[PDB]
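Enquirer: Quick one: the structure is below, and I'll ask about it shortly.
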Amino acid sequence: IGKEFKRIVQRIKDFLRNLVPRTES
């Protein structure tokens, strides 16, 4: 196991918190 591809994902995880979906919780 090694952190590599997961790194780029960690970027979108907080991302969703930055951008609010199209009128949806």
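Since chain A takes its numbers from Swiss-Prot, the residues it shows come out as 146-170.
Using the three backbone atoms N, Cα and C, a Cβ is placed for every residue, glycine included.
For reference, Swiss-Prot lists these features for the protein:
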type: MUTAGEN; residues: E149 to A; note: Disrupts oligomerization. Loss of antimicrobial activity
type: MUTAGEN; residues: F150 to S; note: Loss of antimicrobial activity against M.luteus
type: MUTAGEN; residues: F150 to A; note: Loss of antimicrobial activity against M.luteus
type: MUTAGEN; residues: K151 to H; note: Reduced antimicrobial activity against M.luteus
type: MUTAGEN; residues: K151 to R; note: No impact on antimicrobial activity against M.luteus
type: MUTAGEN; residues: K151 to A; note: Loss of antimicrobial activity against M.luteus
type: MUTAGEN; residues: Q155 to A; note: No impact on antimicrobial activity against M.luteus
type: MUTAGEN; residues: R156 to A; note: Impacts oligomerization. Loss of antimicrobial activity
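How about a rundown of where these features are and what they're close to?
Expert: Classification of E149 (mutagenesis position) by DSSP places it in coil, neither helical nor stranded. Its Cβ taken as reference, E149 (mutagenesis position) is surrounded by 7 other Cβ atoms within 10 Å in the chains shown.
Sequence-distant contacts (6 or more apart, same chain, Cβ under 8 Å) of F150 (mutagenesis position) do not exist in this structure.
Less than 8 angstroms from the CB of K151 (mutagenesis position) sits no same-chain residue that is six or more residues away.
DSSP assigns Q155 (mutagenesis position) to a helix in the three-state reduction.
Of all Cβ atoms in the shown protein chains, 8 besides its own fall within 10 Å of the Cβ of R156 (mutagenesis position).
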Enquirer: For the C-alpha pair, I'd like the distance in angstrom between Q155 (mutagenesis position) and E149 (mutagenesis position), rounded off.
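Expert: That separation, Cα to Cα, works out to 11 Å.
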